[PDB]
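What follows is a short report on a single structure.
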Amino acid sequence: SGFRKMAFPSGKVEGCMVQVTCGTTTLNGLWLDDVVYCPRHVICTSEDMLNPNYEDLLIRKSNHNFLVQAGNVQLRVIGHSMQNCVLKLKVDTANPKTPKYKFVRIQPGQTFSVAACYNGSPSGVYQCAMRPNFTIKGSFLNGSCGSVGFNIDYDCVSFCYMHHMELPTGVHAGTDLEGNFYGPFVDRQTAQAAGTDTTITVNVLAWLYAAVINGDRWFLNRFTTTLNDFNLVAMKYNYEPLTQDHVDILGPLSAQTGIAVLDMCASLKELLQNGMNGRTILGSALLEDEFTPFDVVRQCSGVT
Amino acid sequence: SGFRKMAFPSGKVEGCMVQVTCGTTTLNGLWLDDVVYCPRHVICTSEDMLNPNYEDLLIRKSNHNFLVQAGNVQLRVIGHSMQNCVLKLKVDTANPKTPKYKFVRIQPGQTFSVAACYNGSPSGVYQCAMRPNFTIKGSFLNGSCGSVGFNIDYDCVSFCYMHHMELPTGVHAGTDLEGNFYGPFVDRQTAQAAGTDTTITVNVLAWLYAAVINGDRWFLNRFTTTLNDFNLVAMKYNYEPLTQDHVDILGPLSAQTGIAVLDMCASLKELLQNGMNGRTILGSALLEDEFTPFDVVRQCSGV
Ligand SMILES: *[C@@](O)(CO)[C@@H](C[C@@H]1CCNC1=O)NC(=O)[C@H](CC(C)C)NC(=O)c1cc2c(OC)cccc2[nH]1
Ligand SMILES: *[C@@](O)(CO)[C@H](C[C@@H]1CCNC1=O)NC(=O)[C@H](CC(C)C)NC(=O)c1cc2c(OC)cccc2[nH]1
């Protein structure tokens, strides 16, 4: 047993990380087949990033202005195009380590693994949750842009995040692999502020199902509730409202424990309104919200 | 900026994990060069695991009794030996993906990355610390035996742990790659307790420095303490004593923040006597002790 913040094995993503450089600006890129994906601001000088006109900055760039390196080995750029805030660079070599992959735009509350990369070399792996305000509580240093977030189902790597920005509050913002930012952020060198964050309700409920599975079930009450009533109450406590998809992904945990989702909602609502009464859940007085229902099942039944 | 429990990239280890089956028992193995290391209880049966005479059970085994699968290929075992609790399976093929590696014995309070594997296929990576009582608080299910813990220095993988056991308390026990258990544990099917679990003081202080580097300072105070007077209080709370080496290792963090180590100790002493009320540090409601000073320096340098 045991419950930990767990990342996916990073080997399949490691073989795809490369370094992209324009002039002196360097960051990370994702090499899949014969295309490298990286943040478009690599074409900016330090001064350009303050108020960049990317369309104009890109028209002054040719394939030969782009330095793409796998390690110290260069991959000649034979084509380039801009898709939203991501740059796509066609290279003359298909990545022999390209895994089965796809690009996905995740929802708030969903978790993914981040391969922290520097100069095209991953340095650490850790799991992140997309906060409801479209930030992630990551750990990123200078030169980390281009780091990607991913999940692995079966043998297919689903890329969902590429790093771009650190906010003044210390949290982080980025895009999907199609260059579309998560949240209302832009790739400018400007102090941008995210919206007020909230607790990921679906993940809190998954954490409660995790407790029940392990014999910690003192919090189960005899009431039930409607989805609408719970949402209205949940927002009064800074909790995100549940969707139909939330109820459905809680299905397996509901069937495994025999506790209907709306019953657990009624239990969680009582915890929100009355507190923990000096008690703990899974050895904690804090309600954990960065464990998705899939993380709970995967850690109560290790799948690979 | 930011601070997160973070493991090393697992690619180099993934290319080394294999599946080892003996009779009706399957677990993970580590394929380096022409040898596959795994827990020796894979040779045991249901009745053997209760009190196995491993030397007795091992000699009655043949190379063909061992099914070593590396993906869709089966490796031919051409030799079997035993080094303490680690069974060594010689194979006719050397692992092409063998990286630069060494076998090291981790010290208590030090951290390592764990590649949790099942049926020779890794499924998750997370960081652990070797607790003073020589257990680790991991996440392991049935079939996780053979999983390894490691660190990576440059291009060298330092293997330091192989998983064997989950104690009745939910914690986990294992060996180094020489088959020597961490702690007073034994690879038999018995319920085993560990010593009293003390807190890794130097790690808690590093983690306090990380909180300051990241904008958290509500726990600081104007007071200072001597090393001994802090250790008096710390030991009273089942905290490991702080040594001058620990003080020295914290230097970089103290310089970066401008907070003397003994000033942080005065803060920790207050936290231990008053508690945190309802407040949290770096999002946690407890004092985290599984971050080493090096972990903090690596994530907070320049921040
Ligand atoms: C390996 O997977 C075994 O091949 C591993 C799995 C454990 C159990 C689920 N999570 C893990 O980490 N180890 C064992 O099953 C181990 C086998 C050898 C004898 C060392 N035994 C235990 O972990 C074990 C035995 C007992 C026990 O007795 C019976 C009473 C309480 C707890 C306990 N754990
Ligand atoms: C990339 O590595 C640069 O390519 C970098 C990642 C950060 C470095 C430290 N931690 C990180 O996550 N990204 C940036 O530097 C971006 C670049 C934009 C998209 C052009 N900008 C910021 O992170 C940034 C700018 C400002 C700011 O202004 C100036 C004010 C406050 C915060 C802030 N962050």
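Chain A is numbered as in Swiss-Prot; shown residues: 3264-3567, in order.
Looks like X-ray crystallography, 2.2 Å, at least that's what the header says.
Note that Cβ sites are derived from N, Cα and C of the backbone, with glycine treated the same way.
According to Swiss-Prot, the features are:
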type: ACT_SITE; residues: A:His3304; note: active site, for 3CL-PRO activity
type: VARIANT; residues: A:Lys3353 to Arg; note: In strain: Beta/B.1.351
type: VARIANT; residues: A:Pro3395 to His; note: In strain: Omicron/BA.1, Omicron/BA.2, Omicron/BA.2.12.1, Omicron/BA.2.75, Omicron/BA.4, Omicron/BA.5, Omicron/BQ.1.1, Omicron/XBB.1.5, Omicron/EG.5.1
type: ACT_SITE; residues: A:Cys3408; note: active site, nucleophile
type: VARIANT; residues: A:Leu3468 to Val; note: In strain: Zeta/P.2
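Take the recorded positions A:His3304, A:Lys3353: by the count of other Cβ atoms within 10 Å of each Cβ, the lowest one is A:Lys3353. With respect to A:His3304 (active site, for 3CL-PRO activity), the closest of these recorded positions in Cα terms is A:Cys3408, chosen from A:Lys3353, A:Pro3395, A:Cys3408, A:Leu3468. Following the DSSP three-state reduction, the secondary structure of A:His3304 (active site, for 3CL-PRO activity) is helix. Using a 10 Å Cβ-Cβ cutoff, A:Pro3395 (variant position) registers 23 neighbours. The DSSP secondary structure for A:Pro3395 (variant position) is coil. Secondary structure at A:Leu3468 (variant position), taken from DSSP and collapsed to helix, strand or coil, is helix.
Taking the C-alpha atom of A:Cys3408 (active site, nucleophile) as reference, the shortest distance to any of the variant positions A:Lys3353, A:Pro3395, A:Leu3468 belongs to A:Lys3353. Taking all protein chains in view, 26 other C-beta atoms sit within 10 angstroms of the C-beta of A:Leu3468 (variant position). If you measure from the Cα atom of A:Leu3468 (variant position) to that of A:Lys3353 (variant position), you get 44 Å.
Among the recorded positions A:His3304, A:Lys3353, A:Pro3395, A:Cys3408, A:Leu3468, the residues whose Cβ lies under 6 Å from any atom of ligand 2 are, in sequence order, A:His3304, A:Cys3408. In this structure, the CA atom of A:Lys3353 (variant position) is 35 Å away from the CA atom of A:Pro3395 (variant position). Here the Cβ of A:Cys3408 (active site, nucleophile) has 24 other Cβ atoms within 10 Å, regardless of which shown protein chain they belong to.
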